[PDB]
Amino acid sequence: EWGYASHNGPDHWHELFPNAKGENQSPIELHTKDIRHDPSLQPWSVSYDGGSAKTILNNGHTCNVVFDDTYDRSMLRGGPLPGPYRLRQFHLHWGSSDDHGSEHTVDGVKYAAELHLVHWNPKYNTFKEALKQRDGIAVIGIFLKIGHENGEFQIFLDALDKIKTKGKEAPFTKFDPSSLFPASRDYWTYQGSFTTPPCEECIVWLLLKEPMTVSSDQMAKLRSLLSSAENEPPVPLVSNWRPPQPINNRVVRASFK
Ligand SMILES: [Zn+2]
């Protein structure tokens, strides 16, 4: 009961979800000349377990890989976080050609897709209870820039064949999504929200300066997925990005000089 179209677009989401219109929404524009270095930002680390992966779904907005988080398994730590955090899911956001598709922008500059890795604080007992904290979620954000094929990313792409359609689920194990990471772990950090409804203001963002490169033909395989079940009328999922919301008075810090 929401969408990226023209009667369900993001423009309207608040008509049914009213966080959608709070003071800490994501995504944002990042204006590098308004951003300062903070020398108290440490680096982050992951311990992930490739065996945590379970399923891959197409929920009609996006493709999801789900992981097992019933205990402390694949862990994100350091950075600005207070504590260690659990991996739960990743997905993506894209548009309809390569010149655009990311949610965040950096000095105007748009990327072709954004990858989001979702984590949650064990301190808050439960993914669902952490949606009510300001720092309950942690997202690692990655940009996708056109280029050379990515092989670890293919692994994932190959599986899309089995969920083409909204609804569809399939098994997906043994994938470590740290494989996708680029070489640098330089980061921008801010506080905001989920970009899809219900738009909870739950998120510590960690955006990575460095883009993971991918192929145009890799990108058009993501662009194939569809948003109608089988028994129903085709329709492609051609865009799924949300446009930048208001910073108000929010401070964006960089890990890096
Ligand atoms: Zn997302």
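We count from 1, first residue shown onward.
Recorded method for this deposit: X-ray crystallography, 2.5 Å.
Each residue, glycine too, has its Cβ placed from N, Cα and C.
Quick look at what Swiss-Prot annotates:
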BINDING   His91, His93, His116  Zn(2+) binding site
MUTAGEN   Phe194 to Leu (Swiss-Prot position 197)  Enhanced activity by at least 10-fold
BINDING   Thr195, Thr196  substrate binding site
I need the neighbours of the Zn(2+) site defined by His91, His93, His116. Which other residues of that chain put their C-beta within 8 angstroms of the C-beta centroid, in sequence order?
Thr62, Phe90, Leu92, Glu103, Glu114, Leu115, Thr195, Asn240
Using the alpha carbons only, what distance in Å do you get between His91 (Zn(2+) binding site) and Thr195 (substrate binding site) once rounded?
12
Cα distance, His93 (Zn(2+) binding site) to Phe194 (mutagenesis position), nearest Å?
12
So if I draw a 10 Å sphere around the Cβ of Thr195 (substrate binding site), how many other Cβ atoms end up inside it?
23
